[PDB]
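Colleague: Once you've had a glance at the structure underneath, I'll fire off some questions.
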Amino acid sequence: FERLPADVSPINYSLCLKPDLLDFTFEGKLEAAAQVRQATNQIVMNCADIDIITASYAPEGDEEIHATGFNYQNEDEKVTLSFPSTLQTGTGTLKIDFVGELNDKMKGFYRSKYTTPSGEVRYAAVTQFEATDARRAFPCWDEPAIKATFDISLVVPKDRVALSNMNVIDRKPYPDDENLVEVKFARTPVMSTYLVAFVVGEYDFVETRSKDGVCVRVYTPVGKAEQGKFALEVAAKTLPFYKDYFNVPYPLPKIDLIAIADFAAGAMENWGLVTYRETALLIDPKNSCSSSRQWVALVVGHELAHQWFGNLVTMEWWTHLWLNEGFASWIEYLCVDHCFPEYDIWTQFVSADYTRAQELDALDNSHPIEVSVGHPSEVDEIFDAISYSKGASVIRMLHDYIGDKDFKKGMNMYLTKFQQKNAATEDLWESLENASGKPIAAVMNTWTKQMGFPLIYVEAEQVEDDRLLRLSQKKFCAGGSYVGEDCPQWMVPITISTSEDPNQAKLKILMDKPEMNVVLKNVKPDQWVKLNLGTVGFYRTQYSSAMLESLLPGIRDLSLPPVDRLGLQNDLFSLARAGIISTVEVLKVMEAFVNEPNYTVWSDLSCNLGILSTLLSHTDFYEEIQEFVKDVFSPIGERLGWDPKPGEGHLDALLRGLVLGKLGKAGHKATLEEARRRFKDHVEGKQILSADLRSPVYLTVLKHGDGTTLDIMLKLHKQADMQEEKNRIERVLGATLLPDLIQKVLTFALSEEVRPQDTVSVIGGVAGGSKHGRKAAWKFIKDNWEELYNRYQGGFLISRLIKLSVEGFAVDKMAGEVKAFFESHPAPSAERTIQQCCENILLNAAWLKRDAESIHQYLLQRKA
Ligand SMILES: [Zn+2]
């Protein structure tokens, strides 16, 4: 791959597109003011799905020279426009009229199917150019570093709204068609082609004015303007936040957020015209959830952050796309946390991007964040959950290492320097290094140019009133000690806190050595020491036995912040699974979480204990670990109770469902008895139970029920009114324990009553229900492999079916059985999932064989 010759660079695009609806085509003429930087006889542009009618170049004050040479290269999406004579150095005007297609590929200038408040089914002209689809709406230099200004014009019917990046400056009628009106927009600033936007359709709107004076609007489908009210007030507060943080005003005169029906791209940060899918921007009061207002605040703060970082200053090449999305993925939580501190959104960030990035970065076949991108198709291949989640995680670690003071100063220097220009990743490290005086380029190179993350071991010794800390770093791997003689090293900024001040740093350090000693002044032995305050650093911490015991009071009295309790517990399970520490040591810490009120912490607690419970189901003391789970969740269960208390939040309803389902599955007698009261009153029409208690009650009564209970659930499903009620049953049907009922659920998955896209959910619940239910699900998909393969081959479902079925196995002999099965019955699209699952089975197998009897003897001694 090679970029455009750059012998002719654009200056201003004058576009006028007439979307031919019903015919699904469009015609448009382009007057591109350009500069000939080097004498050439041909101009090379990007173009796809567009046939040029005629094209001529008119130099300044001269006659136009029509092009008599056309060359369409579809594999490279580039077109060469040859001319009879050399164009010579100077300024000219490239005039190109052409015709295009409103394709069905949800890319470029395509058609968007929407339904009126009555029906009829109409189509709209919606745009989407990122990454390289602007060349399908009009021929252009479709590269982010080739910036120019845009004069957008649209010839739309009178009864249809035409939006674009800028505001409307003229609305004159169309002479050839009385039913059409040409809408001309203002001139955009210097920007990239992949951020240009224009949409044609029928939309209602709600408007407001931000404190900066910027006109904010939320465009909704016809008849849903009230649903975009919340997104409007969030966007109206988001602009002043980024204005104050960047010390740079909003670069455009107006901001628009339009909700589109079935918007495939999800969300696009088009400069001034941010597009969403209505299921992610609007809040339907009779269909939305509880945390929907939280999800809207995040998606609005993310794309509006790009209006500065990404649109005002754009990446030089797609190699730096991770930094554009990683920065926005981090500052979106900073914006929501400032406007809505009642969310404690940073605890959910650690539970989302942070932990998910540490899972992938600790396994084999990982890759560094920044990878050189040659062809723009290589993007879709080498960027994944690693480049974005770990990308946002290292930015958070960098912000904490810099400090919010110098970080704001460096970003203002960065934005003002490269405004309406382009920059690379190294340009950002320089602007931050100038404002902070810290070696940012050197530190960040260890986190971007190599894969993996370090494990920080810390040991404590009391020296007078101070405490000496001995730190060492090594590459962390989910399997254990990293085998390899390269010995990776990281420059690790570490924030340390003590019990005397658990919410602010006791000491900030930078570990640029494999081993390092640290002295904390005035730290009494009765005080605990916590590394990685706020879990801001992208690393795992292994505490010594003495240091871990000192942290137990901090967990119990909640003085340790919830985000710290989340990260501490998550590190303990990973270290025990890797064989670095014992599992018994982790189980003793679980007893200190009995006072935990935070939903996110319990969510990760329940997830980790669920992995261990299903792992220990292969042993002869599965009753002992269930009794242990009941003791951990009993106090929080009694605190929440069964009915919503006066003035609860939305997380307390979610936490009640998680806790009750955990106790119900573990056999908690009081929970099982009450769940049967609610279920028998729900099926007899005496009092329908809440939708929040519905899933835990179903799981509990079905696991501890019989064939009568299963028939009731099947009657609730075949009679279920909506699809949502069906899915809530399909996930819990696998909780049955009797073998003939398990086979009945598996057969029910492939029946006509279950839709094929939901069949994997039913079989997934069977594999996760019990040990014999997992073996029955694995045998079921082997006997019916011909049908299941024909159903989901080459799709996402076949990888999800294999994942949910075999990941729970804890026998190393079983890992060799799934690898041998897919060597005789190939599944090409799921080749990567089989390798991850086989490595995961061997990991759980070694973990089980190493710690089985130690856990057993711990549970017996604890009970006495
Ligand atoms: Zn983004």
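Chain A is numbered as in Swiss-Prot; the shown residues are, in order, 51-914.
Recorded method is X-ray crystallography, 2.3 Å.
Including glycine, each Cβ sits where the backbone N, Cα and C put it.
Marked as substrate binding site by Swiss-Prot: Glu180, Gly316, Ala317, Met318, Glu319, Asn320. Annotation source Swiss-Prot lists Zn(2+) binding site at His352, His356, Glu375. Listed in Swiss-Prot as a mutagenesis experiment, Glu353 to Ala is described as follows: Reduces catalytic activity by 25,000-fold to 100,000-fold. Experimental mutagenesis at this site is recorded by Swiss-Prot as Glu353 to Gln, annotated: Reduces catalytic activity by 5,000-fold to 15,000-fold. Annotation of the published mutagenesis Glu353 to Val in Swiss-Prot: Reduces catalytic activity by 300,000-fold to 500,000-fold; the original residue is retained in the structure shown. Sequence annotations record features per position, and here Swiss-Prot assigns active site, proton acceptor to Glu353 based on sequence analysis. Record note (Swiss-Prot) on the mutagenesis of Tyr438 to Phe: Reduces catalytic activity by 1,000-fold to 2,500-fold.
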Colleague: For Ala317 (substrate binding site), just count the other CB atoms lying within 10 A of its CB, please.
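Modeller: Here the count is 19.
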Colleague: Compute the mean position of the Cβ atoms of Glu180, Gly316, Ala317, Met318, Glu319, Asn320, which form the recorded substrate site, and then list in sequence order the other residues of that chain whose Cβ is within 8 Å of it.
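Modeller: So the extra residues in range turn out to be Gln178, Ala315, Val324, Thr325, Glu353.
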Colleague: Can you tell which of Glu180, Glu319, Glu353, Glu375 has the least company, meaning the fewest other C-beta atoms within 10 angstroms of its C-beta, among these recorded positions?
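Modeller: Comparing Cβ neighbour counts within 10 Å for the recorded positions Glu180, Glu319, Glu353, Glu375 gives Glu180.
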Colleague: Taking the centroid of the Cβ atoms of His352, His356, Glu375 (Zn(2+) site), which other same-chain residues have Cβ within 8 Å of it?
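Modeller: What remains near the Cβ centre is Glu319, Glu353, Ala355, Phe359, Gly360, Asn374, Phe377, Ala378, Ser379, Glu382.
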Colleague: So, three-state DSSP: helix, strand or coil for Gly316 (substrate binding site)?
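Modeller: Its secondary structure by DSSP: coil.
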Colleague: Work out the three-state DSSP category of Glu180 (substrate binding site).
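Modeller: Looking at the DSSP assignment, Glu180 (substrate binding site) belongs to neither helix nor strand, so coil.
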Colleague: Consider only the recorded positions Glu180, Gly316, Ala317, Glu375, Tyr438: which of them have a Cβ under 6 Å from an atom of ligand 1? Write none if no residue does.
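Modeller: Going through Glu180, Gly316, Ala317, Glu375, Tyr438 in sequence order, those close to ligand 1 turn out to be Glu375.
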Colleague: Can you check what DSSP calls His356 (Zn(2+) binding site), collapsed to helix, strand or coil?
Modeller: helix
Colleague: Give the number of CB atoms, excluding that of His352 (Zn(2+) binding site) itself, located within 10 Å of its CB.
Modeller: 22
Colleague: Between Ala317 (substrate binding site) and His356 (Zn(2+) binding site), find the distance joining the two CA atoms and give it rounded to the nearest Å.
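Modeller: Just about 12 Å between their Cα atoms.
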Colleague: Cα of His356 (Zn(2+) binding site) to Cα of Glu319 (substrate binding site): how many Å, rounded?
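Modeller: Taking the Cα atoms only, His356 (Zn(2+) binding site) lies 6 Å from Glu319 (substrate binding site).
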Colleague: Please find, for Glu180, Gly316, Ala317, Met318, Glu319, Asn320 as listed binding substrate, the greatest distance between any two Cα atoms, in Å.
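Modeller: Farthest-apart Cα atoms in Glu180, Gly316, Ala317, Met318, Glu319, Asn320 are separated by 12 Å.
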Colleague: Need this for a regression test: recorded positions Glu353, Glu375, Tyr438, filtered to those with Cα within 10 Å of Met318 (substrate binding site). What's left?
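Modeller: Within 10 Å Cα-Cα: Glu353.
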Colleague: When you rank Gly316, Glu319, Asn320, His352, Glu375 by Cα distance to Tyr438 (mutagenesis position), which of the binding-site residues ends up on top as the closest?
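Modeller: Closest recorded candidate to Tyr438 (mutagenesis position) by Cα: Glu375.
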Colleague: Checking the binding-site residues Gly316, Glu319, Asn320, which are within 10 Å of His352 (Zn(2+) binding site) at the Cα level?
Modeller: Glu319
